[PDB]
Every structure is written in structure tokens, then in C-alpha cells.
Amino acid sequence: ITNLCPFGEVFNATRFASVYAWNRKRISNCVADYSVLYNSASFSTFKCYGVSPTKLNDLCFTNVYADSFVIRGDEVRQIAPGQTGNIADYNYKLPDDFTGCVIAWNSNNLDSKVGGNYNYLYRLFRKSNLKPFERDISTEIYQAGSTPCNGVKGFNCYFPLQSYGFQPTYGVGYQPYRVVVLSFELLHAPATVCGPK
Amino acid sequence: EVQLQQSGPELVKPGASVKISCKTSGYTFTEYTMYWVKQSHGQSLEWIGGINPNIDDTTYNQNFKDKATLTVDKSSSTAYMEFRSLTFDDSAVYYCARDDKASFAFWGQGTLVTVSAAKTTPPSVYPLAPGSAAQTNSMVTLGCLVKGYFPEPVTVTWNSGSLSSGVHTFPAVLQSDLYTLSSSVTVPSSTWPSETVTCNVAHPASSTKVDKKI
Amino acid sequence: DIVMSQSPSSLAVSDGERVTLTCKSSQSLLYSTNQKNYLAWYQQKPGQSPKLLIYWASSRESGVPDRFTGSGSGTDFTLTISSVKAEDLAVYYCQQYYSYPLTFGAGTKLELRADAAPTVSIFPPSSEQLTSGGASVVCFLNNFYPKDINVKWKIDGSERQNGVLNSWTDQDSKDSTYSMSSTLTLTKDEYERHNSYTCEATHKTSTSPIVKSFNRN
């Protein structure tokens, strides 16, 4: 077959985005081999929601969305259909009809940054619960009480984005894990990205 | 609604400390914010400070610097306010203010903190009677003084509670760390001085009862 | 800091009349983003905790009756009641939510009406008082209106202010009037060195102050 697309670019990427600013790379009109991601057994945690990993070779879809973000080690349970937590209601939410898979692995040596990584941010405060597959990039000041603050970091008026404290010598805990969410959506349109023939 | 259970009254001395609690029930304690309002001088309201329990932040007023501290208890859902270096001006009623919503802020009952340096003394009753043998007014007035009692208040009844019509009870005034009140009733001339009355007081803190005849 | 004032401090209201309360701030409390005025109106019953009635200066809280209407924006604010009742006898306050620290108002307390005239009832010191080593001449000022009354104490024609204690209570609900006591303390040595003890009260409804005295002999 011809025109083999680089589907493994999202797993071997050199730069990852934050959780509140998660990127979505559209992949279309190519052939993907799913045995590289599941049969190689090189990832730490991986689980498909609704589909079987051995049946993606004969059952194929029209479009795939590749979501990539870096979360903590205990926070991998929040990336699931129907969950609540610190990033499930604020940064990234999966719906109950989620038919994709979640592939994750431990990025200990590369994304370590001894001394405190001050690049990746995440949301603790928000005025409402986040919709599934919705991204929030704008950064205003949260107001949990009746107090107008115009650029004031005083009482009850703070920044709504913190830093991921990452330590290289720690029992696993909040370890940075690179999570790639491959959404598998099947529509009534003619299919574009299918498996090997 | 929102149940705000506060502590009872405290009787402390200047120089010591005191603790004021406010237990919440019905809603999430870690969601909303807690505020404290001190009501002094009878009607004036003063703002002490605030402390959002979620991330434990705390702010104070300029009038209450280095005097009151605010801590929370997540396991019991009770807020704490501890006063240090108490003075005579701190004798006021403290309230627990919970900011549930901007439409209505829920208030508790009030914590009466009386601070003074005095011992519990039994009251001394002095009866009063006019010295005029005759008058043009058809109504006569009788008096009853209550001096040297601590702490406030006492129950003052006239003729064991039977003479309840036309009774003027005055509040207490503080002089030399002791409280003093007075009472007066309006009596028609047809009964006085043809019939006698009595001034019955009762102090629940001292458990003494004095019955003086007028 | 942000300060606020109320005008006036007290108002005599009758059953059925409308009343307006004015709360003026030292600066504008208008937030341009939310387009709301951060100011609250409170009402404290005598013996109870204060409760919030009008929030954001234009909205009525659920459970408050429809007579309480809030208005005003920016600097001038007005709390308007259409028709008061017997349950409206309370004190009102004004609090802003614009900046820290939070500033409370002075307090506007309503009164009753009208036209009470006082009397003077002098009392000699008791025999148990002089046995204890002191003396006390008291004269009660009951059933008067308004509360803005003044009293003087003159002993042997000389005015003395040492030991003058006033005791003023709230308005009695049975007659809508006030009662106030005045106590002058002195020792037994000062009681024997003097003969006449007079107290004199001045009132607005009288063109001459009412005098009353008694003799030691």
C-alpha cells in the first residue's frame, strides 16, 4: 500500500502542551497499523473504552482525533468516561459515549526538570463545570465571593492556573505521564482512515 | 436552611484568651467563605475579617490586627476564632457570618463575650419610699435599687410577679467593675400606704434571693 | 478606606406611612464588568441577629415582603418601604461589598409617635444606704417623648456632675413612650454637709424646666 501516514508522531513528539491547552491533531486519508501501539507492550497503562484493541484491524472508522496532554501519575483514573475530579470537571472531560482508547506511558527522564517544572499549567478554579471535549484558554480571575477585583491578587481573587510540581526522586505518585487520547468516531460519512489491507 | 450553631456566653478576664466556635450543617463547609462581625457600642457593627476554608486564606481588618486568629476544622466542619490580649473594649457580641450566596448571607445567633476583672458578689437591695405625707397627684411612685451585683443580669419582680402592670425596668450601668440597676412602678393612692409591697430579686449565678419590704 | 454615612440617624414613623433611608458612600461602588452596585441593606431586630434584605441595591431577596424596594446606583442609594407595619420596628444598616475592609453603616432606628409629657418623682436616700457609708438621691423621668431629653443636678445651688449616671431604656410597647432614670452617688460625709438636693430636667414640650427638691431635716 502507498501513502503511509506518520500516526506515531503524536507518541514520539518533541513538545507537549498543557492540560488546559490540549492540542488536537486531525489525521485523515491514511492507513494506520494498530499492532504497533497495543501488541508491542511498551506502554505502562493502556485501555480501550467500548472497543477491542484486537478488532481495530477489521473494523475501521472515518476520522480520528489525537489529544495529547501531560498529567500526573495518580490522575490517570480521571481520564475515563463519566468521572469527576481535579481535571475531569476543569481541564479535560470524556463523555459517556466515548468510543476511543487511552494510551499512557511514564515520561520520567525527559520531562523531569529538577527544581520544579514551571511550564505546564492546570485549572483548579472555574465558574462552571467543563463540557466534554471543550477547551478553555482564556485566563480571567476567579471570584468565589462578592468582591470585585481588577487585577488584584488579594483575598478570594487569585490566578486560575498553577504549576505542576514534579520531583525526579519520589515514589510514583504525581509522576508526569504522557496521555494520548485517540478518539475513534464512526459516522455515516464514507470512511477515510482504515487499517491494513 | 443553613444551621449556624455558635457557642454560649463566656466570662473571661483581661489578659487571657477565649475561643469562639461556629458549627455548620446542611451545606458544604469547604465551598463557601466564613466572616465574623463584632457588634459593639449597642448598635454599631464592626468587621473582624474573613477566612475562605477551601485553601485556608485569611484576611483581617486594620482595627483587629495581631488580636484575633482564624482556624478551621475540616473533619468537624466548625470554624474557630481565638482572641489574644483582651482589653475592656472587647466586651461585645460576636456574630458568625456565612456567605452562602450573594442574595442572602446567613447569620447565626451571637456569642456574648463579657470581659472584666471582678468576683461574683450577691446583690444588695435598698428600698425606696417618698417622704411626702400628701400630694396632689392621684398616682404614687415607689422605687427599688439593686447595687453591687455581678454578673449581669438578675430577674427583678414586683410583689412576686403579681404587680406586672406599669413596671419600668431600667438597664444596668457599670461602675467600679460592678453593675447597678433601678426599678420603679406606678401605684395608685388607694393602696399605698394602706397596703405594703415587696421587691423580689433573684440572681441565678450567685443562687441568692433577697426579699425587701417597702 | 471606603467610608459611608446614613441620613438621618433616627426617624419617627407611624403605621401606614412610607419611609426612605439614604446611604451615601465616599466613592462610587459601581463595578463596570458586572454592571452591579456592590451594596447590601440589613435589618436587625431587637434581640435577634441581623438579616440581609436588599442585595445589589436593586433586587429583593426571596422571602422579603414586596414593600421593601431597593433603588439607586453609583453613589446615592435609597431603601424605600411602601407601608410599614408593627413588625418593622428594627434598626437598618448599610454595607458595601466593593473593596476590603468591609464598612458597615451607622444605623437607622425607627421610633413611635407621639406627644408624651413627663413628670418628676424624687426619692430620699434609704436608711440602709446611710448605714453602708454612702448616699444616693434619685429622681425618675418616666413617660416622656422624644428621647432627646436633658437633666441637670444642682446641690445647694451649685451644679455638680461628679457621679451622675443615666439609665435610658427602649420604647415601651404599651404606651409608645420612654422612661429614663438618673442616679447621683455621694458619700455620707457629703450628705451631712449639705441640706438641699435638686434635680432639674429640660424638655422641648415645656417652656420652663420642672424643678423638684427635698430637705434633709
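Following Swiss-Prot, chain A shows residues 332-528, kept in their order.
Note that Cβ sites are derived from N, Cα and C of the backbone, with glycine treated the same way.
Mutagenesis annotation in Swiss-Prot: A:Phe490 to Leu, described as Increased resistance to neutralizing antibodies and human covalescent sera neutralization; the structure shown retains the original residue. In this structure, A:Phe490 (mutagenesis position) belongs to neither helix nor strand by DSSP; it is coil.
Long-range Cβ contacts of A:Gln493 (mutagenesis position) within its own chain (separation 6+, distance under 8 Å): A:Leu452, A:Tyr453, A:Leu455. For the published mutagenesis A:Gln493 to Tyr, Swiss-Prot gives the following note: Reduced host ACE2-binding affinity in vitro.
A:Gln493 to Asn appears in Swiss-Prot as a mutagenesis experiment; the accompanying note says: Reduced host ACE2-binding affinity in vitro.
Secondary structure at A:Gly339 (variant position), taken from DSSP and collapsed to helix, strand or coil, is helix. In sequence order, A:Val367 constitute the residues six or more apart from A:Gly339 (variant position) in its chain with CB-CB distances below 8 Å. According to Swiss-Prot, the natural variant A:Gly339 to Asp carries the following note: In strain: Omicron/BA.1, Omicron/BA.2, Omicron/BA.2.12.1, Omicron/BA.4, Omicron/BA.5, Omicron/BQ.1.1.
All protein chains considered, the CB of A:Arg346 (variant position) has 6 other CB atoms within 10 Å. In Swiss-Prot, a published natural variant is listed as A:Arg346 to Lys, annotated In strain: Mu/B.1.621.
Among the natural variants that Swiss-Prot reports, A:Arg346 to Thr is described with the note: In strain: Omicron/BQ.1.1, Omicron/XBB.1.5, Omicron/EG.5.1.
For the natural variant A:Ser371 to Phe, the note given in Swiss-Prot is In strain: Omicron/BA.2, Omicron/BA.2.12.1, Omicron/BA.2.75, Omicron/BA.4, Omicron/BA.5, Omicron/BQ.1.1, Omicron/XBB.1.5, Omicron/EG.5.1. Following the DSSP three-state reduction, the secondary structure of A:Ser371 (variant position) is coil. Counting every protein chain shown, the number of other Cβ atoms lying within 10 Å of the Cβ of A:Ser371 (variant position) is 8.
Quoted from Swiss-Prot for the published natural variant A:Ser371 to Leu: In strain: Omicron/BA.1.
Taking a C-beta cut-off of under 8 angstroms and a sequence separation of 6 or more, A:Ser373 (variant position) has the following same-chain neighbours: A:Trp436. Here the residue is the original one, but Swiss-Prot notes a natural variant at this spot, A:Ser373 to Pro: In strain: Omicron/BA.1, Omicron/BA.2, Omicron/BA.2.12.1, Omicron/BA.2.75, Omicron/BA.4, Omicron/BA.5, Omicron/BQ.1.1, Omicron/XBB.1.5, Omicron/EG.5.1.
Under DSSP, A:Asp405 (variant position) is assigned to a helix (H, G or I) in the three-state scheme. Within the same chain, the residues at least 6 positions away from A:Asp405 (variant position) whose Cβ sits under 8 Å from its Cβ are A:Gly504, A:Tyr505, listed in sequence order. What Swiss-Prot says about the natural variant A:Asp405 to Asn is this: In strain: Omicron/BA.2, Omicron/BA.2.12.1, Omicron/BA.2.75, Omicron/BA.4, Omicron/BA.5, Omicron/BQ.1.1, Omicron/XBB.1.5, Omicron/EG.5.1; complete loss of interaction with host integrins.
In Swiss-Prot, a natural variant is listed as A:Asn460 to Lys, annotated with the note In strain: Omicron/BA.2.75, Omicron/BQ.1.1, Omicron/XBB.1.5, Omicron/EG.5.1. When other Cβ atoms within 10 Å of the Cβ of A:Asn460 (variant position) are tallied across all protein chains shown, the result is 10. The DSSP secondary structure for A:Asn460 (variant position) is coil.
A:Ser477 to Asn appears in Swiss-Prot as a natural variant; the accompanying note says: In strain: 20A.EU2, Iota/B.1.526, Omicron/BA.1, Omicron/BA.2, Omicron/BA.2.12.1, Omicron/BA.2.75, Omicron/BA.4, Omicron/BA.5, Omicron/BQ.1.1, Omicron/XBB.1.5, Omicron/EG.5.1. For A:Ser477 (variant position), no same-chain residue 6+ apart in sequence has a C-beta under 8 angstroms from its C-beta.
Where Swiss-Prot documents A:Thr478 to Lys as a natural variant, the accompanying text is: In strain: Delta/B.1.617.2, Omicron/BA.1, Omicron/BA.2, Omicron/BA.2.12.1, Omicron/BA.2.75, Omicron/BA.4, Omicron/BA.5, Omicron/BQ.1.1, Omicron/XBB.1.5, Omicron/EG.5.1. In sequence order, A:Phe486, A:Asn487, A:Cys488 are the residues of the chain that are 6 or more apart from A:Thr478 (variant position) and have a CB within less than 8 Å of its CB.
Here Swiss-Prot describes A:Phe486 to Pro as a natural variant; the accompanying note says: In strain: Omicron/XBB.1.5, Omicron/EG.5.1. In the shown protein chains, 19 other C-beta atoms lie within 10 A of the C-beta of A:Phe486 (variant position).
Chain B has a C-beta under 8 angstroms from the C-beta of A:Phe486, taken from the variant positions A:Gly339, A:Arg346, A:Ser373, A:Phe486. Residues from the set of variant positions A:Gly339, A:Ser477, A:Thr478, A:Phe486 situated with their C-beta under 8 Å of a chain C C-beta: A:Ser477, A:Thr478, A:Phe486. Reported as a whole number, the C-alpha separation between A:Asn460 (variant position) and A:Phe490 (mutagenesis position) equals 18 Å. If you take the Cα of A:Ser371 (variant position) and the Cα of A:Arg346 (variant position), they are about 23 angstrom apart, rounded to a whole number. There are 13 other CB atoms within 10 A of the CB of A:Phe490 (mutagenesis position), with all protein chains counted.
Counting only the Cα atoms, the space from A:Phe490 (mutagenesis position) to A:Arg346 (variant position) is about 25 angstrom.
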